[PDB]
Amino acid sequence: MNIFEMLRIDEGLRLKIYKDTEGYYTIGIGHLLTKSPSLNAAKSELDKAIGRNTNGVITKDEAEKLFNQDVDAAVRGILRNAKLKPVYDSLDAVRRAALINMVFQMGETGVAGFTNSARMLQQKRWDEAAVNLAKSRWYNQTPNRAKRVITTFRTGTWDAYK
Ligand SMILES: [Cl-]
Ligand SMILES: [Cl-]
């Protein structure tokens, strides 16, 4: 198991514009297009992302292309972030995947704010971090995905994904 598969499991694949758990316009593998309520605006962002007039629909390859960009962007974001980078460098390969997942989902900033859990992760207090991570809107809104992510940080294995 790796980051791509992991995220593919958490986000799914949709080739047609859809609304996310928050009600935001999305396409492919969790690619947020816009926070605006307008489908038009969404479609326009989509066309700009793909580089063609899509009319709200894309192919698998297109979706995968957005996905590769998005993962690349997430790692790079962590790496440039002053609060995140150290957390990331302190972790093993599996747990690094867990942190990338949260960032892909909630953005850097979002993640940069679990200040207390970050400290705990850096000190390698797994059980503690997992508890603290659970006290969050994140966990309350997407409890099943969140539990998968937290078990990965707790255990250091891919078990939640098997
Ligand atoms: Cl884009
Ligand atoms: Cl969920």
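Just so you know, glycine gets a Cβ as well, placed from its N, Cα and C.
Swiss-Prot annotations:
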MUTAGEN   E11 to Q  Complete loss of activity
MUTAGEN   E11 to N  Loss of 84% of enzymatic activity
MUTAGEN   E11 to A, F, H, M or N  Complete loss of enzymatic activity
ACT_SITE  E11  active site, proton donor/acceptor
MUTAGEN   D20 to C  Nearly no effet on specific enzymatic activity
MUTAGEN   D20 to A, N, S or T  Complete loss of enzymatic activity
ACT_SITE  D20  active site, proton donor/acceptor
MUTAGEN   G30 to A  Almost complete loss of enzymatic activity
MUTAGEN   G30 to F  Almost complete loss of enzymatic activity. The enzyme is destabilized by 1.5 kcal/mol
BINDING   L32, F104, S117, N132  substrate binding site
MUTAGEN   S117 to V  50-fold decrease in enzymatic activity
MUTAGEN   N132 to M or F  2-fold decrease in enzymatic activity
MUTAGEN   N132 to I  5-fold decrease in enzymatic activity
Worksheet item: Cα distance, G30 (mutagenesis position) to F104 (substrate binding site), nearest Å?
Response: 9
Worksheet item: Where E11 (mutagenesis position) and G30 (mutagenesis position) are concerned, what is their Cα separation in Å, rounded?
Response: 5
Practice prompt. Between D20 (mutagenesis position) and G30 (mutagenesis position), find the distance joining the two CA atoms and give it rounded to the nearest Å.
Written response: 8
Discussion item. Quick check for you: of the recorded positions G30, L32, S117, which have their Cα within 10 Å of the Cα of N132 (mutagenesis position)?
Written reply: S117
Worksheet entry | Residues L32, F104, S117, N132 binding substrate per the record - widest CA separation, whole Å | 27
Worksheet item: Expressed to the nearest Å, what is the distance separating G30 (mutagenesis position) and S117 (mutagenesis position) at their Cα atoms?
Response: 25
Fill in: Site with most surrounding Cβ atoms, counting all protein chains shown within 10 Å, from the mutagenesis positions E11, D20
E11
Discussion item. If I take the alpha carbons of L32 (substrate binding site) and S117 (mutagenesis position), what is the distance between them in whole Å?
Written reply: 26
Worksheet, complete the sentence: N132 (mutagenesis position) has its Cβ surrounded, within 10 angstroms, by a count of other Cβ atoms equal to 18
